[PDB]
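**Student:** Can you read through this structure? Questions will come right after.
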Amino acid sequence: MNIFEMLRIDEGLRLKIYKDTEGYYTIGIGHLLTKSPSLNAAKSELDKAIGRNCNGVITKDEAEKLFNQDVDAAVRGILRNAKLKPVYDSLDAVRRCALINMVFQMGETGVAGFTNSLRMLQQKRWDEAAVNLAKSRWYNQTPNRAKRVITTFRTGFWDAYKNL
């Protein structure tokens with residue numbers, strides 16, 4: 001299992017513009033287009049993103065191209081972030097994937113706000129950090145996904161994703 005397979009279990013693949021758990025316009029593998037309520041604003045961002053007139057629909061290939069950019073940007077954001085970098089460097093390969101998954105879903109900013117859990121993960125207090133991560137809007141709003149990510153940080157293995 002790797003970061004791309006993991007995220008693709010979590011986000012799914014949709015070739016037509018759709019709404020987020022959040023109500024936001026998205027396409028592909030969890031590629032947020034706009035937080036704006038117009039399908040028209042979304043369509044426009046879509047065409048800007050792909051470089052063609054898409055009419056709200058893309059190919060598998062265009063979806064994976066967006067996914068490759070988003071993953072790359074997530075990692076680079078982690079590496080550039082003063083709060084994130086140190087935690088990332090301290091972690092093993094599997095747990096590194098769990099932090100990347102959080103950043104992909106919630107952005108650099110959002111994750112950097114989990115101060116206390118970040119501190120515990122750095123310290124390698126896995127069980128404590130798992131309890132702390134669960135006390136969040138994130139977990140309450142998307143519990144099955146949060147629980148998979150959390151188990152991943154807890155154990156350091158890919159079992160939460162075996163099932164799936």
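Each Cβ is built from the backbone N, Cα and C atoms, and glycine gets one as well.
Per Swiss-Prot, the features are:
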type	residues	note
MUTAGEN	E11 to N	Loss of 84% of enzymatic activity
ACT_SITE	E11	active site, proton donor/acceptor
MUTAGEN	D20 to E or Q	Loss of 99% of enzymatic activity
MUTAGEN	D20 to C	Nearly no effet on specific enzymatic activity
ACT_SITE	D20	active site, proton donor/acceptor
MUTAGEN	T26 to H	Facilitates transglycosylation more effectively than hydrolysis; covalently bound substrate
MUTAGEN	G30 to F	Almost complete loss of enzymatic activity. The enzyme is destabilized by 1.5 kcal/mol
BINDING	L32, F104, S117, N132	substrate binding site
MUTAGEN	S117 to V	50-fold decrease in enzymatic activity
MUTAGEN	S117 to F	10-fold decrease in enzymatic activity
MUTAGEN	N132 to M or F	2-fold decrease in enzymatic activity
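In the displayed structure, how are the listed features positioned relative to their neighbours?
**Tutor:** Counted within 10 Å of its Cβ, the other Cβ atoms near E11 (mutagenesis position) come to 19, all protein chains included.
In the three-state DSSP scheme, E11 (mutagenesis position) is classed as helix.
In the three-state DSSP reading, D20 (mutagenesis position) counts as coil.
When other Cβ atoms within 10 Å of the Cβ of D20 (mutagenesis position) are tallied across all protein chains shown, the result is 12.
The Cβ of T26 (mutagenesis position) lies under 8 Å from the Cβ of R14, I17, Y18, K19, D20, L32, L33, each of which sits 6+ residues away along the same chain.
Cβ neighbour count for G30 (mutagenesis position) (all protein chains, 10 Å cutoff from its Cβ): 19.
The Cβ of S117 (mutagenesis position) has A129, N132, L133 as same-chain neighbours under 8 Å, each 6 or more residues away in sequence.
DSSP gives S117 (mutagenesis position) a helix state.
In three-state terms derived from DSSP, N132 (mutagenesis position) belongs to a helical segment.
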**Student:** In the structure shown, which of the binding-site residues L32, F104 has the fewest Cβ neighbours within 10 Å?
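**Tutor:** Fewest other Cβ atoms within 10 Å, among the binding-site residues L32, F104, is found for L32.
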**Student:** Just the number: how many Å between the Cα atoms of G30 (mutagenesis position) and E11 (mutagenesis position)?
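**Tutor:** So the Cα of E11 (mutagenesis position) lies 5 Å away from that of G30 (mutagenesis position).
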**Student:** How many neighbouring Cβ atoms, not counting its own, are there within 10 Å of the Cβ of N132 (mutagenesis position)?
**Tutor:** 19
